[PDB]
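**Student:** Submitted below is the structure of interest, expressed as structure tokens.
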Amino acid sequence: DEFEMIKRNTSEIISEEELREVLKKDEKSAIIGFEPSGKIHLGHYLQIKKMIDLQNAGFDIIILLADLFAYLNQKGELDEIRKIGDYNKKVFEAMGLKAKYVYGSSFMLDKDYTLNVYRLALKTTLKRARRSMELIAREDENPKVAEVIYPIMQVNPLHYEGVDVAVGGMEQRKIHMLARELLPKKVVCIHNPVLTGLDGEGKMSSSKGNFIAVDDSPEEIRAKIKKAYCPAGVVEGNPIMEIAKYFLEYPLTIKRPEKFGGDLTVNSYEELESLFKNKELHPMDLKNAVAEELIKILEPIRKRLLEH
Ligand SMILES: N[C@@H](Cc1ccc(CC(F)(F)F)cc1)C(=O)O
């Protein structure tokens, strides 16, 4: 099913009935926005993989390099942000994405864009804007006015003209709930889960420095994975298991020494999860398998980012 391919590994689709209608049409487009990021990590790639799914299913793909948004979220000066955006777009092309790339600031300063922001600032409460940003806003002991403008710009109808589907992480869902209420035409949201960071502390993050970057060296992936929170028998909160779920190909053959049980062949992640949960498979053989298949999945991307 095209539908079930798109739905595989998302946390929610709002809504499924509207997505079946979109899939019927001959012309459909899907958008995702990203604040430019100094490092692109597996959190980014999970979402790019969803966009490749939509692209296989017939959708035109639009990537918004959300530079002004990064600007409001205190990531720096704009033309410095627009140069990080340029690099991120190289990375997304090396992931195998066939898309159109738009810089926010190329249209977000237009008079009609600006008037919608003022119009929406009239319908949106300070309390709701702030709630909507709890998972997104840069850490700040004295919150700035910029924090409450960010979500109203994210739900501006100009971002969604001729767009059927928006894709984002679950950390964006309150902002999308706002847009569901306030947008003139309905857009389907597809939310992808948030990856746990390597120490299990919170969520994977370019500023928490708890991530694996797609351009990481092999030795580097090994060392991050070796150090990673992965309690025996525990799946919930375990970032090594998450990587197994969202990134690996099954059936999976796990090489191990014959004293640890010999080569193991798992035909599904659900099979891996039962093996792991009852301790027929130890963190260390998991880790070696995950590290080794992660290296092979990332290699072509590291290669073209390094080509020259
Ligand atoms: N909040 C996102 C960035 C963002 C996501 C979505 C949009 C609207 C749209 F998706 F681009 F159309 C604008 C910016 C993030 O946290 O990177």
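Here, residue 1 is simply the first one shown, and the rest follow in order.
So this one's X-ray crystallography, 2.2 Å, going by the header.
In case you wondered, yes, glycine gets a Cβ from its N, Cα and C as well.
As annotated in Swiss-Prot:
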BINDING   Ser206  ATP binding site
MUTAGEN   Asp285 to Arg (Swiss-Prot position 286)  Decreases the rate of aminoacylation with wild-type tRNA and increases aminoacylation with amber suppressor tRNA 8-fold. Decreases affinity for wild-type tRNA and increases affinity for amber suppressor tRNA
MUTAGEN   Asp285 to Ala (Swiss-Prot position 286)  Decreases the rate of aminoacylation more than 10-fold, without effect on tyrosyl adenylate synthesis
MUTAGEN   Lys287 to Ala (Swiss-Prot position 288)  Decreases the rate of aminoacylation more than 200-fold, without effect on tyrosyl adenylate synthesis
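Please go over these features one by one and say how buried each is and what sits next to it.
**Tutor:** For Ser206 (ATP binding site), applying a Cβ distance below 8 Å and a minimum sequence separation of six or more within one chain yields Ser37, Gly38, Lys39, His41. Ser206 (ATP binding site) falls within neither a helix nor a strand when secondary structure is assigned with DSSP, and so counts as coil.
Long-range Cβ contacts of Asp285 (mutagenesis position) within its own chain (separation 6+, distance under 8 Å): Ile254, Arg256, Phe260, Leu264.
In the three-state DSSP scheme, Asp285 (mutagenesis position) falls into the helix class.
Counted within 10 Å of its Cβ, the other Cβ atoms near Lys287 (mutagenesis position) come to 18, all protein chains included.
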